[PDB]
Amino acid sequence: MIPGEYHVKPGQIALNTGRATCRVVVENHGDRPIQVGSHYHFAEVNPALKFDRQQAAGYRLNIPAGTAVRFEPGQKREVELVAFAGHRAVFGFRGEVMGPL
Amino acid sequence: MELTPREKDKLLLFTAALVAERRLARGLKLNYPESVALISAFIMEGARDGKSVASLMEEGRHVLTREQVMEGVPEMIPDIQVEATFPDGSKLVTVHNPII
Amino acid sequence: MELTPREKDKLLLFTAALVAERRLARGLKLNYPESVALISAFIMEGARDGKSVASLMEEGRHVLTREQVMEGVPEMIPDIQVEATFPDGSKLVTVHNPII
Amino acid sequence: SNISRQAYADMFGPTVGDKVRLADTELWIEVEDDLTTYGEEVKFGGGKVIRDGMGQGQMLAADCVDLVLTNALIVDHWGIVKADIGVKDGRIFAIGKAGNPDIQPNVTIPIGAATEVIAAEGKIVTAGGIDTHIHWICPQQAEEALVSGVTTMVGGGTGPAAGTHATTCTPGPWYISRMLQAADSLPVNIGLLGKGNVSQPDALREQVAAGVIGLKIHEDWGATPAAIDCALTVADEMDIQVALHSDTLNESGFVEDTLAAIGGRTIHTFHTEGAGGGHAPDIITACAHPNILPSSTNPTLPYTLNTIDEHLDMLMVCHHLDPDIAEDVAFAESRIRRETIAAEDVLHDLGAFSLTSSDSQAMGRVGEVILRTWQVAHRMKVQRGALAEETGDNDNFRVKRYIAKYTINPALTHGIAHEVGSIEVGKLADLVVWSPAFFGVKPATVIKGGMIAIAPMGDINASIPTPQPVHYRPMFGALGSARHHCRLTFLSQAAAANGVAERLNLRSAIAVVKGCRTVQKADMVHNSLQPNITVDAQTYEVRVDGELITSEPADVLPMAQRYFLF
Amino acid sequence: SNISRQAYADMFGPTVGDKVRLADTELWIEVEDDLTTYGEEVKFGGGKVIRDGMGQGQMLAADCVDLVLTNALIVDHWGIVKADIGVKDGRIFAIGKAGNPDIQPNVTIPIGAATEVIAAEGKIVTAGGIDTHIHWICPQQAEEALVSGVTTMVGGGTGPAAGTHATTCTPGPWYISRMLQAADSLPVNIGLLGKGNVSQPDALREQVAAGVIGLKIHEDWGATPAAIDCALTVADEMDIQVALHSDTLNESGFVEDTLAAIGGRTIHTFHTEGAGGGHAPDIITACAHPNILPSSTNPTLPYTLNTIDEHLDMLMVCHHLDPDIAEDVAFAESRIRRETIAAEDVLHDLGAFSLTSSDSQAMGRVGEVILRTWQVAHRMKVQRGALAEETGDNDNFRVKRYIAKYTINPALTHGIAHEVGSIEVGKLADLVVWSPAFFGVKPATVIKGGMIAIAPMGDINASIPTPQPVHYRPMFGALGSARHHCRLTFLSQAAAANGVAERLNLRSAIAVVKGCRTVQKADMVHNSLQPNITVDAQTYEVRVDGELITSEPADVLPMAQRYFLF
Amino acid sequence: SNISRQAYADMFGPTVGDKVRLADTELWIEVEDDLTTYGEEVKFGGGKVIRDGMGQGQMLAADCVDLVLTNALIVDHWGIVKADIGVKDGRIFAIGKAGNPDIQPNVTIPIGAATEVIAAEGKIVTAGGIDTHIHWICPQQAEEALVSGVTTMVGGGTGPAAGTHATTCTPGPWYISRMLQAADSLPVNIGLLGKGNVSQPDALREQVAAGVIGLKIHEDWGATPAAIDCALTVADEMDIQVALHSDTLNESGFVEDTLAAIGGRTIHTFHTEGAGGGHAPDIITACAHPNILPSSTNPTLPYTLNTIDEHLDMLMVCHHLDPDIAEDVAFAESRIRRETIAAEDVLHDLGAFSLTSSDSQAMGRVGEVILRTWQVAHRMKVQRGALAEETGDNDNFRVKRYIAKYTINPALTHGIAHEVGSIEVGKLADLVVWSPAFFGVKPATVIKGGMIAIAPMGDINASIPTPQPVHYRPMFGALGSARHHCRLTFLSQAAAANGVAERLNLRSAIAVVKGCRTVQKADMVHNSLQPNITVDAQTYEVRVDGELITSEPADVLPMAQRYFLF
Ligand code: NI
Ligand code: NI
Ligand code: NI
Ligand code: NI
Ligand code: NI
Ligand code: NI
């Protein structure tokens, strides 16, 4: 008896089902660590991250909502991305889209 | 004494810990508020004696064991936090999983 | 501890009873508020130990005698009432004519 | 991407099929549905979802909510579901999925620059409680009730005066006017009860036009068939409710004569089991009638080992009774009966008793309405097993049936269900957030009208809000003009019409009661049973359809010594 | 039907010829009259008298009282009588017999559906006290005074500033305006004193027109004959009272020169015995003049064993005096004299001193005006026996003479006796209910303006209001808008005329002072003695008509250690 | 007549050339000038100077001050001088010589019948503090801050909600309106911060027009270059300030990209050292730019032995971070660096960091802004000796440089220096009186708007105000309508224009912010250094012009265990 205890049913959940995904290799070319959040528009991440921006366009990281991927200075890695949904209008970030796509 | 609202507030905590220390001494298993009070009060006195934050984060895990508290109580208290005036001013002490 | 207003209020009662227990121990005859506090505090601790309402209505008549209190005090206290959390929840204990 | 159910439960709170134990009871709820899109949950914090262009959109204030409660597990009479809750202009705006539609799918609750966030993952959210048996003996009862999760208090009184000590009545226009003025300073919604005992109807209509939303008929002011009939005729004309504490003495008649005076008209019977007052020993039979809305007051909930002992003494002090005056002492064992006290718990479990209430500082504990309601549900589960309505391995139906007793049923009985009482679109945002280990006992946050009004708070000077001592302190929703905006004073339609609010210079928002006369037992959510119930005049045994209804007293209850300092 | 006197006293409280001891003193009051009809007493509770058609009638609100205090034993300057008290619209409506004239005889106070009841059987009811020497050093003094039974506070100050620490003065229009605004938040009636020390009358009239109801002339601001004369000329023109703390130093003259400056005009002399301030060592002779209304402040009441010791030190901290500066220390033994301190008690007993007051946190205890007044009466009875006016075996005359010193005499001196000060028809219902064992020490209920404002209250969450801890808590009469309705801010006639209340947006009810200039010593109820009194300049002995007036210090007093925790 | 300097210091407080130690630190101030005429000092008390015709004149109220603080030792950014201070209509009227010109020479502050007196001889008087990093987590923070000497609080929040726990933002018109209403009940001046994070400017202008005087850009709501640019464009149009907590994660760019987004526009950078938030590990370089006004928050002030240990844990609870989620735990040692924490103290000493602030209950202690600022000055004196600007054997320059960090510099940064922030003619009379032994720790009196609002107060029932227990209690300046008159709610010019005050029925006095866009680092009083500062990306060492800036952690500090009960 633990007050307020959960009895979670075993297994797993599949995240962002039914949306396009793509993998891209990213290298942190800066001298300071950079960490990226689950819903940030990946194409507009800090310019010290070198990768193919045009592929990442309209995508975000395919990871649990609210988690992050960290890139130490020099670090190279392959990430998986999932496309944005809703109206697919991108506002903010680096101010590179600011409208639909 | 010119007591500030925060000093008056900690007097409330010390008194709740006096209630718990007496019950522990009669040999009762302590409940939730009693346990949180007793451990907090011990850390405030360790800061008054001048112990460091690091020493207290550790000693605070040894004030009460699972056998001196009611069932479910160790799980209701994942950590305890309390601030006190150390010789080098106010510092926060966090004791994680204090009841083992 | 998440103390509710009622828990904070009972802390006031426990502290007034600490004032009375010390004076009783120096051998003074207790006054009105001191007596009401000392007996009330004893019943709250009996409910924490798990005594029943009926046992406490009785034991509460034996905490202080007429020789340990000032003149007129037993007459100023026809009964004492106090509520506490028993194992089976809050219950009211009424002690009639507690000072004989 | 996949994540295991266990890490998912840890980050966003439980989802469909997961079960949670309520506090330290034996009751388990199972999540019935989840309104999210997995992967699209909103979570607030550094590097999280709710940020400009991400989970937060570009809309102006009018197009987004003021406050979102994220990942809440709702428990209400209509379901136990995982959802985001949106609040706008002090009201519940939507139960659904929150976020930014520019990049997220199926967003129903839009988050913008104007949106504040309360993170509810891992917590349970309920409506605020509604206590309809308050004696206004002191103003301090409002904060004690608010801390326990009760956000609306209906009752009568003028302070610690003999009349109020005994009865929920605010007598007369002058006292009704002073108490409506004092109500602006209290952080709970309030409606007042006038003195219903009189056989001249005009003396009644004057109280209703002054502002009361109801009349209490109490035997200490003479609960005679003439006074009962007069109060009900006034109630039918003015759309107000009548609360009854009947003639215990059987001085003017027996229970069937009072039932005959009522004559099928809607009435709320207080402390229907009878220890708190009413025809001895059979007022409990009133729950068989379709026009009776029956409540219990809480010292008899649930039946335990010290119940009877404590009761004989508390009878005395309340009512103004002499223990030496043997007439004032012969009626106690006619009033306190283990037989009707044990049957009352079962009647709650079957749905024949529909509301729970305090009877505050007048044989009832103002901060224990919710906790005792759950302790009765726990004791019924342990003794009678699953209800017949129950589906699945969980107690969801029993939880819905009991949460209805201090939320929607009292709001329906009193004519205020259009404003409060359940988590439904358009109603006042009075919400209580609970962590599961303290469900029903000590809440984490109490929201009045869309602002946090009281919450547990640690050291004011600390570097974070969590260091000791942590105790309940009033928040911004409880202060001055913000409090006036986030609470309601309920008035009768006549008072509202006569401009009582402008004349007394009332500062809070006003709401009007309506629908008091048409509500009947069949309208009580999950609690509409009309049993064929009898009480033996000599032995007092209660039978429903010839079967003896009884139960065993607990020696120990949950939501008790594990949580409280004294 | 017959009932014995003893069971009758138990059920309805004492009646004609019965005696009651006041607290633990040696004072006994005897009931002088009883306004009831035996058998027709009203009593509230289940099966009792106050019920529809019985002791409760069919009248509309306008024809019945809002509140009835049943079976009260009144103690006031005019009598010690058993009666019911009726309150209507916040005022005292009748002292008489309550009930329903449809079935009861000789009913003068009608009870209806609109009537609340306070059961007073077995209790004593007095007017609320009136303290006229308050230093507004902190707002917390109002609740301490209210708890003790004082419902009206007259004084001056702006908070804990050197000027206010020393003197009862609210200087100037800006501070007077801010303190009138702050007064709406305090649960007592208030009137303010301006700074009377100035020789330009216009600087005075500006303060009065701003709202003060009086001027204090204090020696720390220069109590010179020019300033005294100027303040009295302004007072005669504007119908306001002058309070005087005279030139202790004899810097500008001796007592007869100050008496000459006054020139027969009405003045209230504060701390007339002189330890609290005034011409050393003979300010006490001022009680011989017909235009002087003399009060004592309370640390010297009654004279006891530790009196002198404690005094030397408290002189210091109040006035802003250096214990090293020998001029600031040579005048203490000229100020503190056992001779005038022992005579002051006797002068109270003879009626030559007419009012008692605190001098709060400025050599005086704000919560001890009433308790010390009774302790002086007890010590005088024990030392001098019965007064000459006394008839019967009881101390009724001495009780009337002393209760007048903190009720009617201060209201007459300050021009507010038309509103408050005694239990008389038409006056504000500021009433205090005492149980006899705690008479003068801790009241059971304090009523402000017809609403209970503060009372002893037990556990908020308890099943009844009586379980521990029981401590004084503010009630509905002390909250927000209800408090504004149940208190009075007193203004001068000029301020009232200039619309000061509308300009500062004052929210409480306003009353105006009048009759300050015509009151004289012969008007002090039971305290109008003008003795032929002398003080020996070297030995300081006080003589009245050549007889030495003195008394013995108590080692132990009643209303002391039996009641208080610390 | 002659008097020795020592007896003179005892009677009137110190004069030119005398030195005073501040509390138990090693800092000494030396009196630089004295505005009195020796022999003509005003002193209040029996037989003293301030009396009718003497030190008190014949002028009407309009020609004299409401309040005089006598013989005060002022400590402000402009000087450490002995002078009398005159207050009139709630504002500072003159710093000079008080008295009666009819008989005294060189009187600049006239004392009349309308003048109250606070005796300041022997005490130090400062302006009230101004804290610009408040999270409105609970209303109790206002009294804790007032007790410490802070009279103006700028911040954002709606109560204990996740958003407010993390960020100083009051999101949206509804919450901004409710918090402006709640602000009338708090005894401090307040201005509110809206949610600055959005890339649609209209959603910003709506918040400003609703009443906020500033926008907070916080990384938990997305501190991206698009949101930063949008908030600054709105700020330049509406004359409001922008406070920044930058992107710690370097997710959208590094520090130079955020510096590039800002584009030379005025901005206030919160917790500039970076432990409280900001580009890791080099946000500290922001103090080199002329358009950046940099503040520190207080848990890192000064650097001591337990600093680092306590910090890792407090990071967690504030921001909504998982200690198990390694991304939510890898950034702590990137955030908490002994290198930047030790350099921050030195940067304060050199004037490169200009303001100190709390970050209340969100990694900062609301009652420790002033005390920690002095503890940093003490530790810098002990470690680096005298500043270059210092003249004489005293630390006057260092005291002026540090007192500026919580008084005038925050008022200049936020556009409110026209109302508050320094003891200068025409500004609001928010003053704090300190006895030297408790300077910076526990004040003797806190004056809000010309009325004492809170002060240490002994036993309410005592014969004087000084007997135990002595603890801080609210005074008349903190009550009801008087409080509304003595506090300011600051609004943006647009809100003021749109009649927000009349529409929300705000009761306090209103002031408008102006001058937020033109203030730059060179305008920070005594704190205008723009160092050529670098941070090593791997080792994090801070260098200014190639010299390593570092310091040693204290094991023991003054203004600590000698004063506090816990
Ligand atoms: Ni009842
Ligand atoms: Ni009731
Ligand atoms: Ni005096
Ligand atoms: Ni005085
Ligand atoms: Ni920050
Ligand atoms: Ni912050």
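Using Swiss-Prot numbers, chain E covers 2-567, in order.
Method of determination (from the header): X-ray crystallography, 1.9 Å.
Note: Cβ is positioned from N, Cα and C throughout, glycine not excepted.
Mapped onto three states, the DSSP output places E:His320 (mutagenesis position) in helix. Annotation for E:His320 (mutagenesis position): same-chain Cβ neighbours under 8 Å, separated by at least 6 residues, are E:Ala167, E:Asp221. Among the features that Swiss-Prot reports, active site, proton donor is placed at E:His320.
Annotation comment: Swiss-Prot describes E:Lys217, E:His246, E:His272 as Ni(2+) 2 binding site. Residue environment of E:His272 (Ni(2+) 2 binding site) contains 27 other Cβ atoms, counted within 10 Å of its Cβ in all protein chains.
The annotation substrate binding site is assigned in Swiss-Prot to E:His219. Of all Cβ atoms in the shown protein chains, 27 besides its own fall within 10 Å of the Cβ of E:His219 (mutagenesis position).
According to Swiss-Prot, the domain 'Urease' annotation covers E:129-567, on the basis of sequence analysis.
Listed in sequence order, E:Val155, E:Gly156, E:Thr169, E:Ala244, E:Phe271, E:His272, E:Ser296, E:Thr298, E:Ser358, E:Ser359, E:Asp360, E:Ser361, E:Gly365 are the same-chain residues six or more apart from E:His134 (mutagenesis position) with CB atoms under 8 A from its CB. Mutagenesis annotation in Swiss-Prot: E:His134 to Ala, described as Abrogates activity and reduces binding to nickel ions; the structure shown retains the original residue.
In the three-state DSSP scheme, E:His136 (mutagenesis position) is classed as strand. Swiss-Prot documents E:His136 to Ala as a published mutagenesis change and attaches the note Abrogates activity and reduces binding to nickel ions.
Taking the Cβ of E:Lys217 (mutagenesis position) as reference, residues of its chain lying under 8 Å away and at least six apart in sequence are, in sequence order, E:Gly157, E:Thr168, E:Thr169, E:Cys170, E:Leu194, E:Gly195, E:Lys196, E:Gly197, E:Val243, E:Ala244, E:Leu245, E:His246, E:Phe271. Classification of E:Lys217 (mutagenesis position) by DSSP places it within a strand. E:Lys217 to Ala, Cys or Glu appears in Swiss-Prot as a mutagenesis experiment; the accompanying note says: Reduces activity 8000-fold and abrogates binding to nickel ions.
Here the residue is the original one, but Swiss-Prot notes a mutagenesis experiment at this spot, E:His219 to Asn or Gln: Increases KM 100-fold; optimum pH is 6.
Quoting Swiss-Prot on the mutagenesis of E:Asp221 to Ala: Reduces activity 1000-fold and increases KM 10-fold.
As a published mutagenesis entry, E:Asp221 to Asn appears in Swiss-Prot alongside the note: Reduces activity 50-fold.
A mutagenesis experiment is reported in Swiss-Prot for this position, E:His246 to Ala, and the note states: Abrogates activity and reduces binding to nickel ions. Secondary structure from DSSP puts E:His246 (mutagenesis position) in a beta strand.
For E:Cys319 (mutagenesis position), the Cβ neighbour count at a 10 Å cut-off comes to 25, with all displayed protein chains included. Listed in Swiss-Prot is the mutagenesis experiment E:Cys319 to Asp, annotated as follows: Reduces activity 20-fold, but increases KM only 1.9-fold; optimum pH is 5.2. Reduces binding of nickel ions. Resistant to inactivation by iodoacetamide.
One entry in Swiss-Prot concerns the mutagenesis experiment E:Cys319 to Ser. Its note says: Reduces activity 3000-fold, but increases KM only 3.9-fold; optimum pH is 5.2. Reduces binding of nickel ions. Resistant to inactivation by iodoacetamide.
Record note (Swiss-Prot) on the mutagenesis of E:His320 to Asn or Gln: Reduces activity 100000-fold, but increases KM only 3-fold.
While the structure shown retains the original residue, Swiss-Prot records the mutagenesis experiment E:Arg336 to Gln with this note: Reduces activity 10000-fold, but has no effect on KM. Secondary structure at E:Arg336 (mutagenesis position), as computed by DSSP, is helix.
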Would you mind listing, in sequence order, the residues at least six apart from E:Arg336 (mutagenesis position) in the same chain with a Cβ closer than 8 Å to its Cβ?
E:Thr249, E:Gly275, E:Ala276, E:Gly278, E:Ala281, E:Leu316
Here the Cα-Cα span from E:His219 (mutagenesis position) to E:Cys319 (mutagenesis position), rounded to a whole number of angstrom, reaches 13
Pop the Cα-Cα gap between E:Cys319 (mutagenesis position) and E:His136 (mutagenesis position) into the table, whole Å please.
11
Let me know how many other Cβ atoms fall within 10 Å of the Cβ of E:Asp221 (mutagenesis position).
26
Starting from the Cβ centroid of E:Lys217, E:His246, E:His272, which together make up the recorded Ni(2+) 2 site, report each further residue of the same chain whose Cβ lies within 8 Å of that point, ordered by sequence.
E:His134, E:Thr168, E:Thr169, E:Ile218, E:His219, E:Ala244, E:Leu245, E:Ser247, E:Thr270, E:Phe271, E:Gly277, E:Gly278, E:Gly279, E:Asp360
Cβ atoms other than its own within 10 Å of the Cβ of E:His136 (mutagenesis position), all chains, total 29
When each of the recorded positions E:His134, E:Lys217, E:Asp221, E:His272, E:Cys319, E:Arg336 is checked against chain A, which show a C-beta distance below 8 angstroms?
none
Of E:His134, E:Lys217, E:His272, E:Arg336, the recorded positions near chain F (CB under 8 A) are none
Suppose we draw a 10 Å sphere around the Cβ of E:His246 (mutagenesis position). How many other Cβ atoms does it contain, all chains included?
27
Taking ligand 3 as the reference, state which of the mutagenesis positions E:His136, E:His246, E:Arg336 have a Cβ closer than 6 Å to one of its atoms.
E:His246
Tell me whether E:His272 (Ni(2+) 2 binding site) sits in a helix, a strand or coil according to DSSP.
coil
